[PDB]
Amino acid sequence: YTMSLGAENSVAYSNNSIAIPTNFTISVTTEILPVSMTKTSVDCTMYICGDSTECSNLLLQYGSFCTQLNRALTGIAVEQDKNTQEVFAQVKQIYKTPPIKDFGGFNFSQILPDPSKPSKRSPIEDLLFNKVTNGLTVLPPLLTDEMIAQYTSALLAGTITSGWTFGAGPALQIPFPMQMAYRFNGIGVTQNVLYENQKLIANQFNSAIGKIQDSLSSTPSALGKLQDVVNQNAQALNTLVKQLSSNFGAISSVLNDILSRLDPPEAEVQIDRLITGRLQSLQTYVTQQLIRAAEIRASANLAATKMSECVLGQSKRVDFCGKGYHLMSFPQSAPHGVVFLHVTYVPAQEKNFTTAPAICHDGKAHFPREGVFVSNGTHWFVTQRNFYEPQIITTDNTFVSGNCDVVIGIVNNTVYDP
Amino acid sequence: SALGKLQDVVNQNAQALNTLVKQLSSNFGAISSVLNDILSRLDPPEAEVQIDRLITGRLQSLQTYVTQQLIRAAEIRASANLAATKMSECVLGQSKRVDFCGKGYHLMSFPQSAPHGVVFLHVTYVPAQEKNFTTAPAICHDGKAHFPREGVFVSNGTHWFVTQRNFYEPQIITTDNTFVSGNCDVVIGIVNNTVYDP
Amino acid sequence: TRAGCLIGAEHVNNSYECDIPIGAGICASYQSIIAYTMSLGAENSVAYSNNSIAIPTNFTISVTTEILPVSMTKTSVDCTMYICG
Amino acid sequence: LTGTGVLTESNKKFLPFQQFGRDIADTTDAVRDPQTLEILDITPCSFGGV
Ligand SMILES: *[C@@H]1O[C@H](CO)[C@@H](O[C@@H]2O[C@H](CO)[C@@H](O)[C@H](O)[C@H]2NC(C)=O)[C@H](O)[C@H]1NC(C)=O
Ligand SMILES: *[C@@H]1O[C@H](CO)[C@@H](O[C@@H]2O[C@H](CO)[C@@H](O)[C@H](O)[C@H]2NC(C)=O)[C@H](O)[C@H]1NC(C)=O
Ligand SMILES: *[C@@H]1O[C@H](CO)[C@@H](O[C@@H]2O[C@H](CO)[C@@H](O)[C@H](O)[C@H]2NC(C)=O)[C@H](O)[C@H]1NC(C)=O
Ligand SMILES: *[C@@H]1O[C@H](CO)[C@@H](O[C@@H]2O[C@H](CO)[C@@H](O)[C@H](O)[C@H]2NC(C)=O)[C@H](O)[C@H]1NC(C)=O
Ligand SMILES: *[C@@H]1O[C@H](CO)[C@@H](O[C@@H]2O[C@H](CO)[C@@H](O)[C@H](O)[C@H]2NC(C)=O)[C@H](O)[C@H]1NC(C)=O
Ligand SMILES: *[C@@H]1O[C@H](CO)[C@@H](O[C@@H]2O[C@H](CO)[C@@H](O)[C@H](O)[C@H]2NC(C)=O)[C@H](O)[C@H]1NC(C)=O
Ligand SMILES: *[C@@H]1O[C@H](CO)[C@@H](O[C@@H]2O[C@H](CO)[C@@H](O)[C@H](O)[C@H]2NC(C)=O)[C@H](O)[C@H]1NC(C)=O
Ligand SMILES: *[C@@H]1O[C@H](CO)[C@@H](O[C@@H]2O[C@H](CO)[C@@H](O)[C@H](O)[C@H]2NC(C)=O)[C@H](O)[C@H]1NC(C)=O
Ligand SMILES: *[C@@H]1O[C@H](CO)[C@@H](O[C@@H]2O[C@H](CO)[C@@H](O)[C@H](O)[C@H]2NC(C)=O)[C@H](O)[C@H]1NC(C)=O
Ligand SMILES: *[C@@H]1O[C@H](CO)[C@@H](O)[C@H](O)[C@H]1NC(C)=O
Ligand SMILES: *[C@@H]1O[C@H](CO)[C@@H](O)[C@H](O)[C@H]1NC(C)=O
Ligand SMILES: *[C@@H]1O[C@H](CO)[C@@H](O)[C@H](O)[C@H]1NC(C)=O
């Protein structure tokens, strides 16, 4: 079939009507970012030649190719540890949550570490770690999974107990329903809206966190970004292994068979063919590993940017920290990766109102100081832009500039004086 | 080791050049690594074979050098795009992005030229000498809930004030710096205090 | 270690910052050469409670350096002269 | 079939027509001794980086 981009949505535009949200959804979304790869090291001499001394004597004629391949792989291996260091080690203080989890109804048990588990992981992090499944050596990562989990636990404790203050200096404690109100004011919604509806926001947040855990437990292709990196590295290593079984035009792919069947003048030619074939295979592997290392470094720089801007602070950048108005984010460790739980504010249950740019009163034009003039049909109010909260149009929330003869669409209404 | 990032690039480029020069000393299976020795020792039917071995070895070395030069060029281009972004957002403006222009609340930045690089002096504001206070979300007065317009309610133990969030500057809780929304029955943790009217 | 066998370094029970990385959480430093499990940070417990806040009373104007590479050395290789002279 | 390795006892029960054993990566990791019909695992020697 011919595909369809999306459902059509004719927005009901007119020159004097506005849509104001009357409700909200606290939406938590997952973002999975790869950070590092498997650190692989190849003994070039043993991969080309094994233990054959005649092969290594012929390999010395080609110079320092093996040194360049080893140095490129060493650079990739230290670049992975540098990537993990830049992503997760953004704090030098290891914070802990208080033993009493009184956060005003907000539940963080699915993201805080479980004391009953020996790995000290969160239930979400435990599910993430469960859902990820010849001269060759695998160097271990410098940071173990326990220490990456400890770093994420410190980041979670800092962003829960101290707000964004720990990312800019000393950790200054603040109650979580106040932190949330500050985040509400960062997206342009008044503190009162948060305080009045704090039970509903806590219930929505807990329901969204549970839906995140259920969606991760019910979707096999949730962690496909990390699995693609793991599969690419394993498939590249398998291809580099399988290139040893090819003779590359020689009589056999085994150096011992050539050295036992032929004299060294012709075994030199056959071994030279095997050497140049295996060297071409190793150069191809190292080149594609360098390209994938550049891609993983770009992804890790992006992940460090999201760690700095979504977890350690509240970001005004649209769609950088989830879909909707970004409130906060929570980091979770993943095998060779990071998972950001973006908690965002989504407006909902919008309602039509008749709107005007200014109010004409006593020959003067009044403009809203922070909100917008709305009308339900008979009476005029001023409300904040992202939530319907009608208030009487007074001189305290409006300002006067000019007369009524200039502004197009100014309407007549009284302005109350306290 | 302060300037290690530029010195790393300089050392990598010099080491790549040194390796490319060193690769001329290898014969790659030929009788000699010197072309003049082959051209002065052999007839062109076999000197063609020896020169062909030298040509394919040196061409493989040169293609390898160009491959990591292009990879390092991509890395340096990404770093330079990042540096141009920092020059646009930290020097030519004040950035709200956390840790993009230094540790702390970013105030301004200074660019300095460096050999094959740029050094940003990020001037930032760090809070210090913090003090505990008892806080409340709202003030209950005359059956009405009062919330701070821009600050936060704090208490030193007996008296309630409102202050800006990033610096302790206590002021009397008035109607000029608070706003009224709803009664006192809804907000959890509202406390009783007077609200002064100028 | 999980990275391998380390000979010539005295293993200590103290945790320091990583000076020379060994791997699998092991780092080495000179003070003789010692090997240790690296500390992640100084441990800080935030005094959280539901009605207390911490407000700064002072500030520090902090200037930090950030070094970013911009360009490389522009190298050109005569391919014919390099291969053949 | 020649090589270098550590020859240990194997729990892999070969079928009587099979002589050598390969893993996923086509490397000989199991073999049958021709003198006495027993199965031996071939572990590669402990190469490492210094
Ligand atoms: C605001 O008013 C407009 C116009 O009265 C509504 O738009 C109509 O919605 C109905 C129901 O979906 C459609 O059948 C019409 O075609 C729409 N008209 C236009 C011109 O788009 C709109 O739904 C109202 N908004 C709300 C939130 O009720
Ligand atoms: C705003 O939306 C929330 C849900 O997003 C509404 O809360 C629901 O209210 C109905 C009826 O009162 C209950 O049956 C549901 O159980 C509530 N859901 C939750 C999650 O609490 C709320 O009523 C809406 N408010 C307005 C003014 O529309
Ligand atoms: C926070 O959330 C957790 C899990 O969402 C709640 O733990 C559940 O508690 C009920 C009753 O106590 C048990 O039946 C469930 O089995 C628990 N779930 C898990 C995963 O342990 C917890 O009660 C919530 N509240 C607090 C204050 O922690
Ligand atoms: C628009 O809003 C105003 C105020 O919210 C409404 O005026 C009130 O309507 C109720 C319903 O009869 C009365 O009991 C109140 O006495 C009215 N208050 C005032 C100050 O007049 C008005 O009815 C709304 N109009 C529409 C079309 O919904
Ligand atoms: C809004 O108020 C202004 C001023 O009270 C109205 O302007 C008057 O309009 C009448 C007839 O249109 C004229 O005779 C007056 O001379 C006007 N006065 C001024 C000062 O301009 C205006 O018509 C009102 N608009 C609406 C929609 O009621
Ligand atoms: C909290 O701050 C207020 C205002 O600075 C203090 O009130 C003053 O205290 C001094 C010293 O006792 C008196 O001389 C003033 O007369 C007080 N002013 C008023 C308006 O009463 C208060 O003592 C402080 N409380 C604590 C526990 O430090
Ligand atoms: C804050 O003030 C309100 C009103 O002055 C107090 O509420 C009253 O409390 C008494 C005793 O608990 C009741 O008999 C009244 O009926 C309450 N009145 C209302 C309007 O609720 C409240 O107790 C005070 N709180 C504190 C902490 O002092
Ligand atoms: C604010 O008060 C809290 C608790 O009253 C202080 O936290 C204590 O600080 C001491 C000194 O370092 C520690 O020995 C305690 O273990 C801390 N208690 C807890 C529960 O963490 C805190 O230091 C005070 N803040 C300031 C700036 O004075
Ligand atoms: C805020 O901190 C500054 C230093 O960061 C303090 O200034 C010092 O004050 C002491 C005593 O007055 C002097 O001996 C120093 O010479 C000052 N240093 C500088 C650089 O001027 C300042 O007093 C602090 N203010 C408060 C209110 O705590
Ligand atoms: C809005 O459009 C209507 C016609 O649809 C027109 O009568 C009215 O003057 C317009 N108002 C403004 C402010 O442009
Ligand atoms: C804070 O916790 C105490 C118990 O430790 C409780 O009495 C008080 O009501 C709580 N206040 C709020 C606003 O949750
Ligand atoms: C081969 O010789 C060995 C010598 O010990 C003997 O044990 C075995 O039974 C003989 N036959 C076969 C079929 O292996």
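Chain C is numbered as in Swiss-Prot, which gives 645-675, 691-744 for the residues shown.
Using N, Cα and C of the backbone, Cβ positions are placed for all residues, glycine too.
Here is what Swiss-Prot records for this protein:
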| type | residues | note |
| --- | --- | --- |
| MUTAGEN | C:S673 to A | No effect on O-glycosylation by host GALNT1 |
| VARIANT | C:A653 to V | In strain: 19B/501Y |
| VARIANT | C:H655 to Y | In strain: Gamma/P.1, 19B/501T, 19B/501Y, Omicron/BA.1, Omicron/BA.2, Omicron/BA.2.12.1, Omicron/BA.2.75, Omicron/BA.4, Omicron/BA.5, Omicron/BQ.1.1, Omicron/XBB.1.5, Omicron/EG.5.1 |
| VARIANT | C:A701 to V | In strain: Beta/B.1.351, Iota/B.1.526 |
| VARIANT | C:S704 to L | In strain: Omicron/BA.2.12.1 |
| VARIANT | C:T716 to I | In strain: Alpha/B.1.1.7 |
Next item on the list: Just name the recorded positions among C:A653, C:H655, C:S673, C:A701, C:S704, C:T716 whose Cβ comes within less than 8 Å of a chain A Cβ; none is a fine answer.
Entry: C:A701, C:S704
Item checked: Residue pair C:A653 (variant position), C:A701 (variant position) - Cα distance, angstrom, rounded -> 25
Checklist line | Candidate with sparsest Cβ neighbourhood (10 Å radius) among C:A653, C:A701, the listed variant positions | finding: C:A701
Checklist line | Neighbour-count leader, CB within 10 A, recorded positions: C:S673, C:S704, C:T716 | finding: C:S673
Item checked: Filtered C:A653, C:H655, C:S673, C:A701, C:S704 - recorded positions with C-beta under 8 A from chain B -> none
Note to self: Just to verify a number: CA distance, C:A701 (variant position) to C:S673 (mutagenesis position), in angstrom, no decimals.
What the structure shows: 18
Notebook entry, point to check: How would DSSP class C:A701 (variant position) in three states?
Noted result: strand
Notebook entry, point to check: In DSSP terms, helix, strand or coil for C:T716 (variant position)?
Noted result: strand
Item checked: Neighbour tally for C:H655 (variant position), based on other Cβ positions within 10 Å of its Cβ -> 11
